[PDB]
Amino acid sequence: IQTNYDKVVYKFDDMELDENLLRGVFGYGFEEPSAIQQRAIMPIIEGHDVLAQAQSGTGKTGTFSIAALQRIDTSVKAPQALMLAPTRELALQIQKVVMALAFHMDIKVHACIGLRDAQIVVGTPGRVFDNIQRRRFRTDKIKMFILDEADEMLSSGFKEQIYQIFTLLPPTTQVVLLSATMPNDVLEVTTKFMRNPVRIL
């Protein structure tokens, strides 16, 4: 584990999460934060752009799902977090988890594979870009942009769609990129859209 952020939290109780969220975490079966969640949840909540190389099954989904849910202003009924996955299956799965964690919260999650007042939007690059173009949902309230399995997405030709989505989002959007590998392409998006990112490898 290599990181340029040194805070390590061992219990979800210590992350100062909303209790309704915490209820959902424990309710989901999350007992102890994994290596990755021990280090990445906090910086994401704090607003840092975050780059994390994490293998699947290490608790990636929970990391950005918990941090995103903690950052939602439930009063605002519009997209605040946009999550991009390489496939419709992954996207569907992320929606499953987010909803389970948000069980004790009043949060609307919608998958792009209804959209106007969803607070969390999950989907594939092509579908999301198309819905933005046809103005199916506004992007002015988006505060978080999460790219799950970035190496997968950039290799499937979504690179251009992603670059375009970036430009269409508020210049102040926090960027969270998770990838198992570190292709030169991934480092590229990182240098182009992140500002002094927290790195966890």
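We're sticking with Swiss-Prot numbering for chain A, so the shown stretch reads 13-125, 136-223, in order.
Determined by X-ray crystallography, 2.0 Å, according to the entry header.
Here the Cβ of each residue, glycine as well, is placed from N, Cα and C on the backbone.
If you check Swiss-Prot, you get these features:
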type	residues	note
BINDING	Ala66, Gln67, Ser68, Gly69, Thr70, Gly71, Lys72, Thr73	ATP binding site
MUTAGEN	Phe42 to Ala	Slow growth in vivo and reduces ATP binding and ATPase activity in vitro
MUTAGEN	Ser46 to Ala	Reduces ATP binding and ATPase activity in vitro
MUTAGEN	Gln49 to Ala	Reduces ATP binding and ATPase activity in vitro
MUTAGEN	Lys72 to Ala	Lethal in vivo and reduces ATP binding and ATPase activity in vitro
MUTAGEN	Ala79 to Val	In TIF1-1; no growth at 36 degrees Celsius
Given the ATP site residues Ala66, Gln67, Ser68, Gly69, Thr70, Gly71, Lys72, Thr73, which other residues of that chain have a Cβ within 8 Å of the mean position of their Cβ atoms, reported in sequence order?
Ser46, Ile48, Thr75, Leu200
Going by a 10 angstroms cut-off between Cβ atoms, which of the binding-site residues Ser68, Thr70, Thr73 has the sparsest surroundings?
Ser68
Within 10 Å of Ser46 (mutagenesis position), Cα to Cα, which of the recorded positions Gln67, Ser68, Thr70, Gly71, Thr73, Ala79 are there?
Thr70, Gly71
So 10 residues are not built between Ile125 and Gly136. What's the Cα distance between them in Å?
13
At 10 angstroms around each C-beta, which of the recorded positions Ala66, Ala79 has the fewest other C-beta atoms nearby?
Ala66
Rounded to a whole angstrom, what is the C-alpha distance between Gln49 (mutagenesis position) and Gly69 (ATP binding site)?
12
With H, G and I counted as helix, E and B as strand and the rest as coil, say where DSSP puts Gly71 (ATP binding site).
coil
Rounded to a whole number, how many Å is the Cα of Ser68 (ATP binding site) away from the Cα of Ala79 (mutagenesis position)?
18
Cα-Cα, whole number of Å: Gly71 (ATP binding site) versus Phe42 (mutagenesis position)?
10
